[PDB]
Amino acid sequence: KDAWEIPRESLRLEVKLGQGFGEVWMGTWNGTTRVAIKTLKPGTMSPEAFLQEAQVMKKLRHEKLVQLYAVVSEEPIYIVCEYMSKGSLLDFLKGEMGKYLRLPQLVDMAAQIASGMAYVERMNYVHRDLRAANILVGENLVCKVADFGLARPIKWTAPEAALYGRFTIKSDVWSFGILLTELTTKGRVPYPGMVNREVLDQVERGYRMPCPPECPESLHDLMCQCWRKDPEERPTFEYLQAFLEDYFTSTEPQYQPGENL
Ligand SMILES: *CCS(=O)(=O)Nc1cccc(Cc2nn(C(C)C)c3ncnc(N)c23)c1
């Protein structure tokens, strides 16, 4: 047992946040630290499989990645992570607080996410499941990447990844472009009214989502860059981070708030 093990008695599960595989709870660690806790229902997934999420988070540490705190690594297994007080970005966008978000806030959230993914990019990892349901929001609209699908949902997956299993940082870039549409539509499902197979077929034929209402063309253009057919033609996360951080000075200095963005 490495330095990450904690005593089972040091961990209190207070409120259940999600179910599934296992559960997610808000709780307390050492009676003083607010935390998020993921459980594994014994005999529903390989312990080695479930813990893989924790192996990755021991090596990846960055202010825009939900931080690993601790593990109880024998069945019943617990993974303890940083508590993110505002829940999933997806529920956030859809809910009462989403209503009032405007383009400056939404681009700043995108820049944060892009910053976490630039880190992942520098570390030579791959996320594989980047999307708004896997970003968590904290105090002051901080957004952090969570739920690594692995290390190194067809509507969010680059075509080369979905078809041939070629998952790379560049298929994450594609997913990020899709995440940008979730941000600018307040969390609507991408490709509205299309089923998975129609999406895959149309994306192959060069189909791409149009510019969302009130979203500047310059931001939709960035989405289009993330969606280039050739993976190696897509921008880096270092590029996306910089572009989004500088957006309101370098790209749309004339931005005026509208009804929804
Ligand atoms: C150590 C971070 S991790 O992504 O690898 N594992 C982990 C462990 C516990 C909880 C989460 C993600 C999560 N989900 N939710 C609700 C269900 C939307 C949370 N609320 C608050 N805080 C966190 N971390 C939440 C990830």
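Numbering of chain A is taken from Swiss-Prot, so the residues present carry the numbers 257-276, 278-409, 425-533, in order.
The deposited model was determined using X-ray crystallography, 2.2 Å.
A Cβ is built for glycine as well, from the same backbone N, Cα and C atoms used for every other residue.
Taken straight from Swiss-Prot:
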| type | residues | note |
| --- | --- | --- |
| ACT_SITE | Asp386 | active site, proton acceptor |
| MUTAGEN | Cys498 to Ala | Significant reduction in S-nitrosylation |
| MUTAGEN | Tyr527 to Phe | Constitutively active |
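What Swiss-Prot annotates, mapped onto the structure for a quick look.
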residue : record                       : contacts (Cβ under 8 Å, 6+ apart)
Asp386  : active site, proton acceptor : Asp404, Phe405, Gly406, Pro425, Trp428, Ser447
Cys498  : mutagenesis position         : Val445, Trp446, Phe448, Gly449, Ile450, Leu452, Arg506, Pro507, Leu512
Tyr527  : mutagenesis position         : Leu360, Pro361, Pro488, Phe520
Between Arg409 and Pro425 there is a gap of 15 missing residues, so what is the CA distance across it in angstrom, to the nearest whole number? 20
Need the DSSP three-state call for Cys498 (mutagenesis position) to compare against my parser. helix
